[PDB]
Amino acid sequence: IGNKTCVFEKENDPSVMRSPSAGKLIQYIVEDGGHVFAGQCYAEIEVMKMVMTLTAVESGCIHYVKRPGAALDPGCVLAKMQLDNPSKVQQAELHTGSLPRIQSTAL
Amino acid sequence: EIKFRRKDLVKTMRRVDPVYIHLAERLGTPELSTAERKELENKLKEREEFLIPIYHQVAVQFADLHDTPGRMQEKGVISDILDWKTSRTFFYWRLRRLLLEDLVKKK
């Protein structure tokens, strides 16, 4: 803004596994409650009549939200993973106020 | 998707799931209290929604029992039910029979 800089964080912190696309869930690869490592496939979904797996981002204990056989939407909640919470805990405190409103340009 | 939509699935759950049965029977008691009825209704909603995917798999299994070769054999749309491992022998002797029958029938 002008000659000043402000940096906003894009939320990716809750460590919730999400479907990248629409489609259908066929099955899960690992046990509910089992530990998964980053890069390991944890789920099998099909969109396009063409099967695409799903790799975990973080290493932790996975618990599944959707049961095997389910409709998937992009960005939906598929499976949560428990991690050791290095940081970024409770970075919400959702602002509930009102933005500045002095002018109006209504003539 | 045509004959066993959600409404009928819920009707099925009404007579199967012990938890949903217990809650449904408890809510049937006249004049318990306002608060208790509200709690029971929310419990019923959560339980019936939670049980949809499993009873959906049950439903398609039920429908699958209608598509078996036993039914086709009773209705007379197939000739017989065969085993794979011995199909070679069966079809050999059958085709031999049919060819000889064709010869005599042409005569």
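All residue numbers given for chain B refer to Swiss-Prot; the residues shown span 2125-2231 in order.
Just so it is clear, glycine is given a Cβ too, placed from its N, Cα and C backbone atoms.
In Swiss-Prot, a mutagenesis experiment is listed as B:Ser2211 to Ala, annotated with the note No effect on interaction with BRCA1. The DSSP secondary structure for B:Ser2211 (mutagenesis position) is helix. Here B:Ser2211 (mutagenesis position) comes close to no residue that lies at least six apart in sequence on the same chain with a C-beta under 8 angstroms from its C-beta.
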